[PDB]
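Report on the structure given below.
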There are 4 protein chains.
Amino acid sequence: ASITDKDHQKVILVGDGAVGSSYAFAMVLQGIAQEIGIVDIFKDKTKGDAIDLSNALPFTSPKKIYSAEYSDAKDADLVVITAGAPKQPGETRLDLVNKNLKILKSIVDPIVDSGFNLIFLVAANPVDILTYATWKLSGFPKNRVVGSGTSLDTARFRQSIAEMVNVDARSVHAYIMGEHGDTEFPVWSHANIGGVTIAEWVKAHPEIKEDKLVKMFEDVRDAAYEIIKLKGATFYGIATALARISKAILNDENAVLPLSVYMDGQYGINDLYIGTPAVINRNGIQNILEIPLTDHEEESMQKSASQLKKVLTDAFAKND
Amino acid sequence: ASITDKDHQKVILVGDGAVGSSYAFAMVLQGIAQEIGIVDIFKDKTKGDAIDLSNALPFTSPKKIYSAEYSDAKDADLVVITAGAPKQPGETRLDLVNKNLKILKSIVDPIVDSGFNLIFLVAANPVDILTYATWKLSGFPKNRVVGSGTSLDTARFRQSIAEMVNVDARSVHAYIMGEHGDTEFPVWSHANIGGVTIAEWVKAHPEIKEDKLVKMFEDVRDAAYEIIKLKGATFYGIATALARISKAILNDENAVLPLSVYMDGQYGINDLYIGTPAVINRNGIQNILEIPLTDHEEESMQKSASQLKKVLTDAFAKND
Amino acid sequence: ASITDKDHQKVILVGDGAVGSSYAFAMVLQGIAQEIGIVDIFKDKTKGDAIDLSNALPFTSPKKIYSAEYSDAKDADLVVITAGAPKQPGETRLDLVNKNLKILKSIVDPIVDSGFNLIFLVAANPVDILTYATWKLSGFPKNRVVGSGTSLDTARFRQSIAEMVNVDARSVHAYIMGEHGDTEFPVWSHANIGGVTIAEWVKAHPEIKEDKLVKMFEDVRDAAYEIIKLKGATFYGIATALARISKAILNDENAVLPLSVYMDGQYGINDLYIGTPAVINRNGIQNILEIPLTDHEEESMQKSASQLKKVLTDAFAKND
Amino acid sequence: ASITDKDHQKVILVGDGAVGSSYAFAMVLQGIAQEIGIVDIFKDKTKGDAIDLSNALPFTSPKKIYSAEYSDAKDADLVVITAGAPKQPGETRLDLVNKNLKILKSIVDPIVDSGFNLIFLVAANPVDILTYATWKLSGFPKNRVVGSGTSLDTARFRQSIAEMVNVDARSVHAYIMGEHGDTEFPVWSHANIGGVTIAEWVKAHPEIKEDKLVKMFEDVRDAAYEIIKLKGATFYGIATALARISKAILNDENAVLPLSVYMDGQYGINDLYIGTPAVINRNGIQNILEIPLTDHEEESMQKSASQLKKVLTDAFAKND
Ligand SMILES: O=P(O)(O)OC[C@H]1O[C@@](O)(COP(=O)(O)O)[C@@H](O)[C@@H]1O
Ligand SMILES: O=P(O)(O)OC[C@H]1O[C@@](O)(COP(=O)(O)O)[C@@H](O)[C@@H]1O
């Protein structure tokens, strides 16, 4: 069997800026890519980041890394629109959803005409808003548009529930839901290490009336800002997440991960993107786990998912 | 060869809540995904969990992680409906099978219309019930609907048969069968470390009339509840299982794993989903190993698989 | 879903001699192959090298390894023509390009008729010459014919820029360009460890007028010959490179690697194969990074790429 | 904290011939060594095999590889006497135990004087005989002298019990015991895939009176000879085993592996080395699992372990 291009995986990066360059480096070492295409409106930083990354191969599982546009854009198995991103930070704001939504067109339309047929994976803030955005333009169904969000707020959470105690991460379970900052509510009602559970039977009850808890998610959600100093680089933690997430869909792991899905009354919030522990495989997401939120984390959810449906509604008015 | 989207793996997570966010993190690091799409009825927690996970990439094998709906839902190679989950806990109850079964429609129908053609991987409790559920709506054959179950009760079991002795996990063999809690019966009749076997030749016989055994599965099946305290987070152990399981189908490993399959008189229980050590590869499951259950673990099985066929029957009555 | 052959990766080795047997061993352990087919004009060394490699599986990610010909030659995802090699050594000589070019026909034609549709990956010296050769017969486009070259001269370079200092490899950046021996010029003008740079700001300027440098590439390019003694085995270093490279295309990593690409005025050398830091993914290569060579490494390039265009021209005269 | 040599692992290879060069290549890629020292009575093949292996590092976890003698011989964490080997093949013969036993002195004494304090790992045939040999000279206790043997006869066995059926290796359990060829007896009485068992309940009983079985260990133990043709290279399968085994002791995995241990009435064979499924960790072996051999595999054992105690006795008469 003859003339070639042995891939049978493809991934397209749409930002060889920070997050992207890192997503790249990981995808190179963790070894989850069989040809990687790197875009962003420059070309210089991409012939550079390639002749580096591609040098960084005799110590890793081989591929080919280039620089793209959107011709080399089909043959893909994943597309990652990693910080196809505007400038007003995050905390699902209002008019942010504008300054993107044309640099979300300028790059969603031509990765479609060539013959996309995969999963989009938009980690480009504000996320929840965005993946609804990335949905509506693409025509692409209620899963192939995978969001992101939650992933990098739980990973944090975990590793403060961590260091408090001794237990390794990857043991230690608990989520975050809603969006990404300013809304979030830790599902403490789940919260476990080792099959245990924090404060129903053992560590006792409330949050604010005891001295101890909560404090450490008043510095998980604030934990971006606190490194929107020393570089600006909330850029590792995320890229290393877009890799877990990306290895999961594509390796076909029938995994478990929080990521802004599409909500059909897999709560009662419906027709936003906001997110939750869902299950992702090659095709896209298949089945969204829903959570007894107690009575309070039900509220907290209900008033996240409301504050989108106002930034999601004042903006899906396309004609730039 | 031109315009792009190098994937050739795809995974769709349907709950970027707890289990999902974790399934995600793993799939990012263990490196089994080539584009991951993250859903759940929010959008906020998903643009968040993405711009984290996708940051968490320069230290891992690259992809793209987004937020979905069900358009970006084909191109998939796996779908993981990870805690597409209602609120009454687990122990295959009765009416539980209702409060889901519409948030199992609200998310099974649109991951079908786009053109799903893969394996479903529902880890969304109660499992056994559910994957029959996920079967009947999908039309999708008696394997492509992979269940879950058993996996996270054997992994526990193993690691108490473990710590008792010294032997590493991954040595140490023994299963659990039936469902998930309140029915289970450890196949002690298999039970080995090192090619040995526990209590036919060496460690002597019965269970309850000696002092020693059993006790430690009276705290494997109870081992969920005991961390339905300290968080609620029976959320790591599982996600790390949906990864083994997910790497297996998709990497095409012709593996061995317990997971709620479909029973044709691969016992005599037939036409539930309940489960057993079966064998899974890219396509789906191919061949279900059946076990000389002795005379007692035959009974125990027979009366698990009965207690579904009453929760499975009082509920498959679809029209919400 | 029924009757089987779960692969969805395929790799065909066209030399179960040295380099090949090693490429094999790696591909077995690093775990980048889902069925491997092994050829070379014998059959004995291949039923041998298989019933070894295939034994070397309970400690690795499973597949199937056989012995081929060119019927079992489609279904492939990569073909590696690993030392489809004649006897006059390397340093892109002249008439070498003859003694191959019929054992490059004897094996390129029948891996085409069966229905090849992938990437060729020829690491069979002289390389640059060869992949133009492997191109012209195949009809297969300007990427699916991936070369090799450069990879194993940079990896060396790196690990002398290394041991001098302390810094690990995989940190340490710098390339080699041109071909493979006797032409090469290290892009010192890039050359960095840690974001630093060697001798523009810190370590001062020239090469030959100071005492120190250069010396250690007068023993990188000579570093083949110096192990064309103690065995002849310039056979590990390379095979471990065909693995990085091979994992890259196929895993779809949108990577960065030097490998003889095809030059369209991605310099001004055009219509040879000579090479540079390019970017490779499943499909083939997508986008070739080009380098400000300064004023001298521009010359050095220009007079590599000239010395082919004389061995490339005196020989593409096919009719054996 | 100052002036350096960050290792905290050390491994010494005592044959940079075939098996060794391979053990090396693996230890380089699987990444289980933090400085490797390579010996064998040459020096040429070792400066060669190093300036290859050490080139084969920008695609792997860094170390330092040299060429030794026995000064650079302490600081070690393991010593592997990999084919410190004479010429009459294997099948624990008689006088073989002579032609070694002085090239087992010529190399055991000086890796002792420097201040060895670890595990010996002799995979140098005949093994069983040898590790008793390597014991008696060293003074080193009844575990730190780890043998080898069995490992590469079970791995084979497994992968014929395999290919017959579909199940991946690493599932599939069953051992081999005794020595290494011409004595061996498969513990079929254990023999399982998936928790099942071959021929007590399902596949029916005897061996020779049915047509089917046995045949495929009449070509596991003969499976060396059959590649003592096509090269001679029973050299991969083994080296990839000395890696599993070596990662196990040193990573401290409290693992399970067959390897010629020391038998105290962990049967009734006592005071040979012959072997069985034992358990190995950093220090050495801790606890040897013993097996209900039925009534026949008891005999077969008893008459392996007898045929040493005649080659082990006619030779431990040291004074060359
Ligand atoms: O688990 P390790 O120690 O690597 O043993 C590997 C070999 O051991 C076996 O004898 C089976 O061991 P387990 O049943 O405890 O997993 C053989 O089938 C494997 O190839
Ligand atoms: O080998 P996989 O498919 O990963 O199964 C993992 C689990 O399976 C087991 O039930 C034992 O499987 P094997 O005896 O074939 O190795 C449980 O002990 C493990 O944790």
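By the numbers in Swiss-Prot, the shown part of chain C spans 2-321.
The way this entry was determined, per its header, is X-ray crystallography, 3.0 Å.
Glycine is treated like the rest: Cβ placed from N, Cα and C.
Database features (Swiss-Prot):
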ACT_SITE  C:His181  active site, proton acceptor
BINDING   C:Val20, C:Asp41, C:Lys46, C:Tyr71, C:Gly85, C:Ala86, C:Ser107, C:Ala124, C:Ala125, C:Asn126, C:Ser149  NAD(+) binding site
BINDING   C:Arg159, C:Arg171, C:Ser172, C:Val173, C:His174  beta-D-fructose 1,6-bisphosphate binding site
MUTAGEN   C:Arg171 to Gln  Exhibits no significant catalytic activity toward pyruvate up to 50 mM at pH 5.0 in the absence of fructose 1,6-bisphosphate (FBP). In the presence of 5 mM fructose 1,6-bisphosphate (FBP), it exhibits marked catalytic activity
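Features per Swiss-Prot, on structure.
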{"residue": "C:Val20", "record": "NAD(+) binding site", "DSSP (3 states)": "helix"}
{"residue": "C:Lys46", "record": "NAD(+) binding site", "DSSP (3 states)": "helix"}
{"residue": "C:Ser107", "record": "NAD(+) binding site", "DSSP (3 states)": "coil"}
{"residue": "C:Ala125", "record": "NAD(+) binding site", "DSSP (3 states)": "coil"}
{"residue": "C:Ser149", "record": "NAD(+) binding site", "DSSP (3 states)": "coil"}
{"residue": "C:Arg159", "record": "beta-D-fructose 1,6-bisphosphate binding site", "DSSP (3 states)": "helix"}
{"residue": "C:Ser172", "record": "beta-D-fructose 1,6-bisphosphate binding site", "DSSP (3 states)": "coil"}
{"residue": "C:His181", "record": "active site, proton acceptor", "DSSP (3 states)": "coil"}
Near chain D: which of the recorded positions C:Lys46, C:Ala125, C:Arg159, C:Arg171 have their Cβ closer than 8 Å to one of its Cβ atoms? C:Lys46, C:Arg159, C:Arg171
Just give me the nearest neighbour of C:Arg171 (mutagenesis position) among the recorded positions C:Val20, C:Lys46, C:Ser149, C:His181, Cα to Cα. C:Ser149
Can you tell me how many other Cβ atoms are located within 10 Å of the Cβ belonging to C:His181 (active site, proton acceptor)? 28
Do the recorded positions C:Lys46, C:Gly85, C:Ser107, C:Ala125, C:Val173, C:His181 include any whose Cβ comes within less than 8 Å of a Cβ in chain A, and which? none
To the nearest whole angstrom, state the Cα distance for the pair C:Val173 (beta-D-fructose 1,6-bisphosphate binding site) and C:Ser149 (NAD(+) binding site). 21
Tell me the Cα distance separating C:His181 (active site, proton acceptor) from C:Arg159 (beta-D-fructose 1,6-bisphosphate binding site), rounded to the nearest angstrom. 16
Mind telling me which of the binding-site residues C:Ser107, C:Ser149 has the densest Cβ neighbourhood, counting other Cβ atoms within 10 Å? C:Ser149
Nearest to C:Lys46 (NAD(+) binding site) in three-dimensional space, by Cα, is which of the recorded positions C:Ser172, C:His174, C:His181? C:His181
Starting from each candidate's C-beta and looking 10 angstroms out, tell me which of the binding-site residues C:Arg159, C:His174 has the most other C-beta atoms. C:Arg159
Are there any residues in the same chain, six or more apart in sequence, whose C-beta is under 8 angstroms from the C-beta of C:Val20 (NAD(+) binding site), and if so which? C:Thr83, C:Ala84, C:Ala124, C:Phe236, C:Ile239, C:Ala240, C:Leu243
When the Cα of C:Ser107 (NAD(+) binding site) is compared with the Cα of each of the recorded positions C:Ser172, C:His174, C:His181, which one is closest? C:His181
Most Cβ neighbours within 10 Å: which of the binding-site residues C:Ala125, C:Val173 is it? C:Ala125
Going along the chain, which residues six or more apart from C:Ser172 (beta-D-fructose 1,6-bisphosphate binding site) have their CB under 8 A from its CB? C:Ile194, C:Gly195
Under 8 Å Cβ to Cβ from C:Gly85 (NAD(+) binding site), same chain, six or more residues apart: give me those in sequence order, or none if nothing qualifies. C:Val15, C:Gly16, C:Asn101, C:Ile104, C:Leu105, C:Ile108, C:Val123, C:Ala125
